[PDB]
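Worksheet: the structure to be examined is printed underneath.
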Amino acid sequence: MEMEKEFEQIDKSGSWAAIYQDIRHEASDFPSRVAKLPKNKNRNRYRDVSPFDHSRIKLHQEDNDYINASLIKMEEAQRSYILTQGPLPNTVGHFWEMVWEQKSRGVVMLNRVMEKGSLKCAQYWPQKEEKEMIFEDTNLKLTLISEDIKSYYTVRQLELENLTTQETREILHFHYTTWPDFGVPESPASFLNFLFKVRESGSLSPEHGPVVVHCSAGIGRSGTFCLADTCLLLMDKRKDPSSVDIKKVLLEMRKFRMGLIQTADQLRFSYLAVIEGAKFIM
Ligand SMILES: COc1ccc2c(c1)OC[C@H]1CN3C(=O)CCN3[C@@H]21
């Protein structure tokens, strides 16, 4: 079925939970043996969210190459994404090592450091120009260059220096600051505006390594972001845009990381975002 009328048909019939449970039943199951090794316990935030072995990002280290991060490679859309958890106190150096080694231009953050009165990820970037951060375990230096605070999101320019080689690179930090502590946003307008700002920066384009996107677990809000981006790109590429099937795209993405889209409300919100976004594109 088309999307917008499939949408109204699920609303009128109140069957979002049944649709979402079907997706959960059909989703791929692949091994995640490296994630479960005892030496990696303090590298995982949640015991039930792990990268598959076949698609995990490897650190360029011989001691321990493990990080909780997955490469989502979308062949028809010609887009790739790295989805990862919010960094932990003992993985902030690994996080920036990955950004460096994978040649990423941008980092997309969809959570606040504290939500619901609890810490959802480490404070992993500097807040003042004159107070830079040094990660001694991976030999990197990170400096805040500029910050632009808007009503729904903040964009930061950062400098990452590999202290071994003295090479430097500019990284863009796109921080969506207004996702509610509970539920999903009422309108997709600010989320879509944010997606378009990331696009306009070059961070999603083939001349760079894959964008790094995270929330707390790296599957819910993060899944909404890449699912909406890929569906909109396919609607531009194809002769028949009504052929784009958001449930099929989501199941394709779940071949590369488990659990993408965590609730039936997130599934409905993803439909809404693609529907509204397809009208603005034209
Ligand atoms: C309904 O709310 C929105 C918000 C943003 C946008 C929407 C609808 O339409 C599609 C794209 C096209 N676009 C740009 O190119 C810049 C921002 N907008 C995006």
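Heads up, the Cβ atoms here are built off N, Cα and C, so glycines get one too.
Feature annotations, courtesy of Swiss-Prot:
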{"type": "MUTAGEN", "residues": "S50 to A or D", "note": "No phosphorylation"}
{"type": "MUTAGEN", "residues": "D181 to A", "note": "Substrate-trapping mutant"}
{"type": "BINDING", "residues": "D181, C215, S216, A217, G218, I219, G220, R221, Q262", "note": "substrate binding site"}
{"type": "MUTAGEN", "residues": "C215 to S", "note": "Catalytically inactive mutant; abolishes sulfhydration"}
{"type": "ACT_SITE", "residues": "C215", "note": "active site, phosphocysteine intermediate"}
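Recorded features from Swiss-Prot, shown on the structure.
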| residue | record | Cβ contacts under 8 Å, 6 or more apart |
| --- | --- | --- |
| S50 | mutagenesis position | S32, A35, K36, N44, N68, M258 |
| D181 | mutagenesis position | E115, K116 |
| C215 | mutagenesis position | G86, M109, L110, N111, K120, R221, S222 |
| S216 | substrate binding site | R45, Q85, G86, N111, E115, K120, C121 |
| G218 | substrate binding site | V49, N68, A69, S70, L83, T84, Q85, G86, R257 |
| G220 | substrate binding site | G259, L260, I261, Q262, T263, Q266 |
CB neighbours of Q262 (substrate binding site) within 10 A?
18
